[PDB]
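Peer 1: Below you'll find the structure I mean.
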Amino acid sequence: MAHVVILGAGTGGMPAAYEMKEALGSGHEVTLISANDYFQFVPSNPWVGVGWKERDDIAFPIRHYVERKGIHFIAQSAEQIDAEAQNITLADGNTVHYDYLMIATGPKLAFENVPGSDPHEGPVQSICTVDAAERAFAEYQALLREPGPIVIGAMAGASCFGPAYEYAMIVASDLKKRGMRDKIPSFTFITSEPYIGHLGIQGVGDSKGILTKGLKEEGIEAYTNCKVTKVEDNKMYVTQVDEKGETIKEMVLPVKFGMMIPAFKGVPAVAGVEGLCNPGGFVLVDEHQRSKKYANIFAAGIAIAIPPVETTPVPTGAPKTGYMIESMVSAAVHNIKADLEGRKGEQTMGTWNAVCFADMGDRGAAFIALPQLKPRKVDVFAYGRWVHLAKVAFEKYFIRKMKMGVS
Ligand SMILES: Cc1cc2nc3c(=O)[nH]c(=O)nc-3n(C[C@H](O)[C@H](O)[C@H](O)COP(=O)(O)OP(=O)(O)OC[C@H]3O[C@@H](n4cnc5c(N)ncnc54)[C@H](O)[C@@H]3O)c2cc1C
Ligand SMILES: CCCCCCCCCCCCO[C@@H]1O[C@H](CO)[C@@H](O[C@H]2O[C@H](CO)[C@@H](O)[C@H](O)[C@H]2O)[C@H](O)[C@H]1O
Ligand SMILES: [S]
């Protein structure tokens with residue numbers, strides 16, 4: 001008999017647990033450990049961040065749902081991982097042994113990369129978590145009562161650009177739907193992208209033209225090839241570069257309300273394991289989702305490392321999105337079950353791809369790109385009411401599955 005532990009109940013983690021339990025059966029122990037006691041649908045966070053959805057709409061208590069499925073659940077953060085002894089030290093000092101480990105910890109939001117940028121230290125906020133986006137909203141209403149400049153975008157080293165655009169548009173939108181838009185001194189978009197709608201994938205479809213035009217229609221000035229050196233005194237210090245990295249200018253932007261997509265790092269407990277991860281803190285796995293340094297550690301999701309295909313003037317990364325994360329999960333599950341049965345698992349993540357959906361209210365934007373390098377086999381960007389319909393349906397679907405189980 002084996003004890004399988006899945007760390008982190010997020011987009012890859014909640015499913016991995018349901019699946020793992022399915023694949024193994026009453027024969028083995030499955031344990032899901034996560035920092036928070038509830039699950040959250042991430043894609044819905046920008047909407048919380050502007051106040052279109054409540055927390056209670058996009059999150060729920062994990063415990064009951066997984067335990068009714070034979071899965072043990074610990075609402076506790078992993079502080080330490082000993083890959084040698086194969087023990088996990090919890091927040092509360094308790095420890096947990098495993099036979100096989102599956103890491104699904106998602107990202108560390110590397111605020112520290114830009115001093116002052118932490119949502120608790122200043123006006124630059126975050127919509128990556130429900131707590132943070134609830135925070136953003138608060139500050140947004142502070143802006144409402146007392147209008148000042150707005151800065152939205154993505155930090156240097158970011159890899160998740162879509163939600164920035166989405167957030168900019170929906171904020172723009174929401175102001176008008178309050179008429180308060182013309183009360184705004186300036187509305188600025190700042191991004192590490194070498195051009196608008198690069199999205200960390202060298203553009204998909206006509207993302208350059210459509211996003212460029214959108215920001216213009218909304219009276220949002222856009223700068224590219226930017227990094228924020230520091231936030232300070234409610235001011236955003238910004239350096240802009242050329243294709244070689246030399247400086248073409250430096251800005252000081254007053255911020256009254258802002259949101260910048262931070263760079264993702266591996267979380268501490270995972271990055272801390274010696275030999276496990278790259279300098280970013282991302283787990284170095286093989287095509288079977290198995291660590292190259294520990295045979296009984298697998299990884300899926302944002303937590304895993306993926307080599308860069310392009311090097312941009314200001315550091316940027318490629319996003320790791322839903323569909324590909326599911327492939328990662330299921331492969332790892334199969335390869336682990338195979339490990340408790342003699343075989344080596346042959347299953348893989350599949351072809352690299354990115355799929356993203358943004359809802360602006362009545363209609364939405366979406367893209368599909370695969371594989372990672374152009375020319376691609378699929379390169380599509382779409383806008384339309386039907387995208388909105390799909391996001392709503394997919395959110396409803398995914399949340400139900402996370403209560404009923406998967407297989
Ligand atoms: C705002 C935004 C919008 C996005 N929208 C889309 C989109 O539209 N479509 C799509 O395909 N992708 C979307 N994504 C990208 C991606 O799919 C999500 O970020 C997704 O949640 C990634 O899943 P994950 O399992 O890898 O990480 P997460 O969902 O964040 O899960 C990681 C889990 O591990 C936990 N954890 C971390 N450290 C510890 C620890 N020490 N101990 C215990 N638990 C720990 C966390 O609490 C969390 O529960 C979006 C990303 C962002 C942030
Ligand atoms: C998914 C993540 C990446 C992006 C996140 C957020 C993106 C921001 C949204 C920008 C869209 C704004 O601009 C909008 O785009 C499309 C351009 O094709 C226009 O729409 C145009 O093409 C569509 C079909 O695709 C037609 O239905 C429409 O009749 C036509 O006018 C809209 O008239 C314009 O209002
Ligand atoms: S993303």
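Residue numbers in this text run from 1 along the chain shown.
Quick reminder: no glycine exception, Cβ is built from N, Cα and C everywhere.
Per Swiss-Prot, FAD binding site is recorded for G8, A9, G10, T11, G12, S34, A35, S77, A78, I302, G322, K391. What Swiss-Prot notes for the published mutagenesis of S126 to A is this: No effect on FAD reduction. Strongly reduced activity with decylubiquinone. Annotation of the mutagenesis experiment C128 to S in Swiss-Prot: No effect on FAD reduction. Abolishes activity with decylubiquinone. Quoted from Swiss-Prot, the note on mutagenesis experiment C128 to A is: No effect on FAD reduction. Strongly reduced activity with decylubiquinone. One mutagenesis experiment named in Swiss-Prot is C160 to A, and its note says Strongly reduces FAD reduction. Abolishes activity with decylubiquinone. The active site, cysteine persulfide intermediate annotation in Swiss-Prot covers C160, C356, and the record cites experimental evidence as its basis. What Swiss-Prot notes for the published mutagenesis of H198 to A is this: No effect on FAD reduction. Reduced activity with decylubiquinone. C356 to A appears in Swiss-Prot as a published mutagenesis result, with the remark: Complete loss of enzyme activity. Abolishes enzyme FAD reduction. Abolishes activity with decylubiquinone.
Distances, neighbours, how buried they are, the whole picture for these features please.
Peer 2: DSSP classifies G10 (FAD binding site) as coil under the three-state reduction.
Within the same chain, residues at least 6 positions away in sequence whose Cβ sits under 8 Å from that of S126 (mutagenesis position) are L109, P119, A132, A133, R135, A136, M259, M260, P262.
Sequence-distant contacts of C128 (mutagenesis position), defined by Cβ-Cβ distance under 8 angstroms and a gap of at least six in the same chain, are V42, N45, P107, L109, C160, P163, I261, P262.
In three-state terms derived from DSSP, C160 (mutagenesis position) belongs to neither a helical nor a strand segment and is classed as coil.
All protein chains included, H198 (mutagenesis position) registers 21 other Cβ atoms within 10 Å of its own Cβ.
All protein chains shown were included, and the count of other CB atoms within 10 Å of the CB of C356 (mutagenesis position) stands at 23. Mapped onto three states, the DSSP output places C356 (mutagenesis position) in strand.
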Peer 1: Max Cα distance spanning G8, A9, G10, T11, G12, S34, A35, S77, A78, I302, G322, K391 (FAD binders), Å?
Peer 2: 33
Peer 1: Taking the Cβ of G8 (FAD binding site) as reference, which residues of that chain separated by at least 6 in sequence fall under 8 Å from it?
Peer 2: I33, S34, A35, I103, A104, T105, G106, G301, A303
Peer 1: Output, ordered by sequence, the same-chain residues six or more apart from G12 (FAD binding site) with a CB under 8 Å from its CB, or 'none'.
Peer 2: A104, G106, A300, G301, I325, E326, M328, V329
Peer 1: Would you pick out, from the binding-site residues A35, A78, the residue whose Cβ has the largest number of other Cβ atoms within 10 Å?
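Peer 2: Top count of Cβ atoms within 10 Å goes to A78.
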Peer 1: Do you know which of the recorded positions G8, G12, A78, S126, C160 end up with C-beta under 6 Å from ligand 1?
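Peer 2: Listed by sequence, the hits are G8, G12, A78, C160.
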